Every structure is written in C-alpha cells, then in structure tokens.
Amino acid sequence: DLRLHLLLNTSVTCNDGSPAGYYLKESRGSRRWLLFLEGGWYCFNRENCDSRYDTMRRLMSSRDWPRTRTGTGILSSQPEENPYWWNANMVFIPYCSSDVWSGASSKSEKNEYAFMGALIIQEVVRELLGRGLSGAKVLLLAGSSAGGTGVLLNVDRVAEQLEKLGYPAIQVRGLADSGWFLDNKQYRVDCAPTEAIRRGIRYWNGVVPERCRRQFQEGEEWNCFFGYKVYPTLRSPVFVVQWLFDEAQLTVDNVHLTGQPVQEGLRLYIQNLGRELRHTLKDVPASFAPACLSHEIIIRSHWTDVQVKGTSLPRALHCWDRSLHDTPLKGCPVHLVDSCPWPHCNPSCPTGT
Ligand SMILES: O=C1N2c3ccccc3C[C@H]2CC1(F)F
Ligand SMILES: *[C@@H]1O[C@H](CO)[C@@H](O)[C@H](O)[C@H]1NC(C)=O
C-alpha cells in the first residue's frame, strides 16, 4: 500500500482549493524513484468543470481521498506483478487539477478553480527530497493518459528543478503511457483536442516546455500537448508507450466502434490512424506500441502480458535501463512498434475481459 501525504505547502491545491498530495511507499536501500501521474481527461471552462465537480470530484478535490492506495502494475512492489522496478520507491500523484498537468493558476476572486498541475509536480518533488529523494540515482516520471501527456510537458522541468536545487546527479527520465495523441481529422461543445486544449491553456494558465514554447510561440502553445511535436524538443530520456489504436484517440476522432460491421471508409480511417502513429514513432528510440484497441497500460495488474515482437513492456523498460548505463543490446530491444495494420492483429492484446 502507498500512504497519502497532503502537501505541506497548502498554496499548491487541487481544483477546489483543497491541498494536493501524493501517495508514497518507500523502499530504503533503493535509489530508484518512480513518480506516477494519474490521468483522467480534463475540463476547460466553467460549465464543464462544474459538471466534472459533480460526478468526478476525486479528480478535482482531495476532500474524499482515501488514506492509502494499492500499488498495481509498475507501482506494484511484488516482482511477480512488476518485473521491472518492484523494489523502487513508489509515488502515485493523484490528478486533481484537470489541466493535463500544465496549470499554474490559483483559485482567486478571478478564478473559480485552481489549475496547478505543473506546480503540484514541482511541489511533490520538493517535499520528497526530504523523504529520501535527495539520495536518488534515477527519478522516473511516469504517467498514463493525461498523465502521460503530463510526463512530456513536465519531465524537463523536473530535471531543471533538481539541477537548480543542487542535485545534478539525479538522472531524470520520462515514461509516457497513452499520452501520445494525433491532431488528425475526425472520422466525423463538450471536442477536437486542438480546440479544447487551445481554450484550456488560456483557462488554466497552462505552461509548456520552454524549447517547445519557443518554437510554436505565443498563442500556439497547444501544439506542445501533442507528443510528436513536443518530444523532439525534450532533453530528458523519454520512453513512449502508445497503443496504435488508442481508445481515447478514437473517441476524440468521433469513432464509436459498435460491434457492427466496419465499412470501407471506417476501415481505411482506422488503418490510416495506426499508420500515422507508427510513423510518428519511427525516430523514437525507446517506444512500445502494440496494435491493439485499448487505453493505458502501465498500472494495470496484467501489464506484463502484452508483447511486441515477443518482448513484453517490463522487459523493454529493463532494456531501456541497460541502454542508459554509462550500441544496441543483443536480444534486449527498446524500440518495439507493431507493423500489423488492424486492432488485435497482435495476439497478446488485452482481451477486455
Ligand atoms: O489525455 C487525454 N487527451 C489529450 C491530451 C493532449 C492532446 C490531445 C488529447 C486527447 C485527450 C484524450 C485524453 F483525455 F485521454
Ligand atoms: C508554496 O508554493 C508556491 C507555488 O510554487 C511558492 O510560490 C511558495 O514559495 C511555496 N511556499 C513555500 C513556503 O515554499
């Protein structure tokens, strides 16, 4: 179990002004730290944030958070469930800022909600330094869905934080799961990701990585929420996990797979989507992209089951670790992208059971 700690700096808040926090399981005698960013969509104006506050309040408030959570998948401390990093110090950072972890805005008499995702990450890191993070050799900032996009937006800022706090020896790395989206045309008010993100950044006072901001410049920072555009600007090593037919991608593309027969137009659309993902990952050396219709991987208890070209994700991550030791490795690959063109053409895809 991971134990809740609310942030001692109570200026760093969830949407409703309640303090943000993190869940921690320490592992003494490990110098590895895993900081996982929860996902869960976002909201981008008063009305849809109000709706979220009614029926998704744990994603906007710590008022009702339990005092413990069970680590699962890459957050599990059992080798049987987590072959990769079972002995690491484990941190789960709840997503309660609804801003894809980009916000730097307080609740005030101008702002009904606080959007502090970028500041929550920095404050968690700061308070962990006194809990043992000061002794770390590797800090892996991981995340799923909106949390995976959050990794891309924040991994280099965590690296700069630690460098400026005087810890240049801590190697910061990113693991972005299911956060690599395409600003493609839809198959056919509440949205095209580009337009919703555009509005969100203004509403959240969202921040993006500096090099990416300098490329796209004022008014165009929404571009930096799309992995294939922000990744090449990053300096920290980032491992990208993305289903080729991601369910959230299909949802924002207005594809609703019904079990009904798939007509030619939709078949071509889905095949072209998988081809475009594959293309965006061609020059991503550390990646795991199975040809499945699914969403999120790394905190699922059966995350060990999926394989690409016979290599599981825990193995690929272990190979990544080896590759960052101070030339490719025989039989221990890090770039694993399916080439087959239809969901579940890979037999190891999740069953949905
Ligand atoms: O994280 C998520 N999304 C996101 C983030 C940045 C850019 C585009 C998107 C799509 C949306 C789906 C989500 F809610 F799963
Ligand atoms: C609390 O966090 C805010 C936002 O990052 C920061 O400006 C402030 O200095 C912090 N307070 C303390 C006591 O560290």
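Residue numbering: from 1, along the chain as shown.
According to its header, the structure was obtained by X-ray crystallography, 1.6 Å.
Here the Cβ of each residue, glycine as well, is placed from N, Cα and C on the backbone.
The active site, charge relay system feature in Swiss-Prot is assigned to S145 (among others). For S145 (mutagenesis position), the count of additional Cβ atoms within 10 Å of its Cβ stands at 23 [all protein chains shown].
Taken residue by residue with DSSP, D246 (active site, charge relay system) is part of a strand. Positions annotated as active site, charge relay system by Swiss-Prot, on the basis of experimental evidence: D246 (among others).
Around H295 (active site, charge relay system), the C-beta neighbours below 8 angstroms that are at least 6 residues distant in the chain are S145, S178, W243, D246, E247, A248. Among the features that Swiss-Prot reports, active site, charge relay system is placed at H295 (among others), with the record citing experimental evidence.
DSSP assigns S145 (mutagenesis position) to coil, not to a helix or a strand. One mutagenesis experiment named in Swiss-Prot is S145 to A (Swiss-Prot position 232), and its note says Abolishes enzyme activity. Unable to mediate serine depalmitoleoylation of WNT proteins.
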Problem set entry | Cα-Cα span in Å, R188 to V189, with 4 residues unmodelled | 15
Exercise. Given 6 residues with no model between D326 and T327, what whole-number C-alpha distance in angstrom do these ends have?
Worked result: 12
Seminar exercise, completed: What remains of the recorded positions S145, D246, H295 after requiring a CB under 6 angstroms from ligand 2 is none
Exercise. What does DSSP call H295 (active site, charge relay system) in the simple three-state scheme?
Worked result: coil
